[PDB]
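J.: Could you have a look at this structure, given as structure tokens, before my questions?
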Amino acid sequence: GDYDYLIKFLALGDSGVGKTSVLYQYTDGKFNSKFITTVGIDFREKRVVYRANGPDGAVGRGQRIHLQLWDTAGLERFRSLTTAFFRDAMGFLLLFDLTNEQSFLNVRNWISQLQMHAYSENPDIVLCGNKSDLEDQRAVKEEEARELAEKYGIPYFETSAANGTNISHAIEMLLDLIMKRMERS
Amino acid sequence: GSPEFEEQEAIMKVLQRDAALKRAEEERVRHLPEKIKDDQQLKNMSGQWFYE
Ligand SMILES: Nc1nc2c(ncn2[C@@H]2O[C@H](COP(=O)(O)OP(=O)(O)NP(=O)(O)O)[C@@H](O)[C@H]2O)c(=O)[nH]1
Ligand SMILES: [Mg+2]
């Protein structure tokens, strides 16, 4: 129990977009190429130190955060289970697959579900366009995704769970948003 | 077991792990008054702020 705050996030998006891979890359720095679809729900954890104003020196300033990162299944057979878990999450990592246009077109529907079921009508969400390493299979234009993200006022990162690009960025952003919300309130 | 049953078994194991984390967290929060007695910091650290 050597930490200061338990912060809970949830990853959501269509089946196959990379929710499990993104989280595993973040917490363990590892990646599995074989598709092992999530059985309803799972979570991962990571201990980090939040420093809002950058590095400290001799006097420790950081807030020790225990992250619980909920990992939801995308298949509709688990939709009621996964929706049940939206209300207890402090922030959301919403994913689509850069190689799958339909997963991107479904982003609006996922946002609508969060607005209904989350703790707030306007919860903190970071949008992740995943599988950026697969440029030859790319089907979603960066500008289109940015436009969408802009309309909702949400940050957009293009990520790769394969090599880790922008994963820590996206999650640290989400952490910053909720810690500032805590400061606000 | 059937796939139906195996699926519930797997999810139950996740829920059990979550329960253990929740109990650990609750025990941490219980001990906070030993070190921090400013109730606003307690509200923040305990996660009570998230429920207002
Ligand atoms: N090249 C590449 N492959 C990725 C990336 N992210 C995930 N994958 C691959 O895509 C497949 C699906 O990943 P997974 O994380 O299981 O997706 P999911 O969103 O958790 N699926 P579900 O909701 O069904 O559990 C796997 O074969 C995985 O290796 C990525 O950034 N790059
Ligand atoms: Mg998964």
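If you go along the chain as it appears here, the first residue is 1 and each next one adds 1.
Recorded method is X-ray crystallography, 1.8 Å.
Just so you know, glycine gets a Cβ as well, placed from its N, Cα and C.
Copying in the features that Swiss-Prot gives for the protein in this structure:
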MUTAGEN   B:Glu7 to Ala (Swiss-Prot position 11)  Abolishes interaction with RAB27A
MUTAGEN   B:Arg28 to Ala (Swiss-Prot position 32)  Abolishes interaction with RAB27A
J.: Express the distance between the Cα positions of B:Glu7 (mutagenesis position) and B:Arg28 (mutagenesis position) as a whole number of Å.
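T.: Each residue's Cα considered, B:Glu7 (mutagenesis position) and B:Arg28 (mutagenesis position) end up 32 Å apart.
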J.: Provide the number of Cβ atoms within 10 Å of the Cβ of B:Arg28 (mutagenesis position), excluding the reference atom itself.
T.: 17
